[PDB]
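Chemist: Please find one structure pasted underneath; my questions will follow.
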Amino acid sequence: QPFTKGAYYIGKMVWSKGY
């Protein structure tokens, strides 16, 4: 159940110039 693996990618999606 690799659910933590998603916390690595999204971790940057929050600061990927989204605001």
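Using Swiss-Prot numbers, chain A covers 227-245, in order.
Per the header: solution NMR.
Quick reminder: no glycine exception, Cβ is built from N, Cα and C everywhere.
Checked Swiss-Prot, it gives:
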type: MUTAGEN; residues: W241 to F; note: Reduces catalytic activity 50-fold
type: MUTAGEN; residues: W241 to A; note: Reduces catalytic activity 100-fold
type: MUTAGEN; residues: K243 to A; note: Abolishes catalytic activity
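Can you tell me where each of these features sits in this structure?
Modeler: Cβ-based neighbour count (10 Å, all protein chains) for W241 (mutagenesis position) stands at 8.
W241 (mutagenesis position) carries neither a helix nor a strand DSSP state and counts as coil.
Sequence-distant neighbours of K243 (mutagenesis position) (same chain, six or more apart, CB under 8 Å from its CB) are absent.
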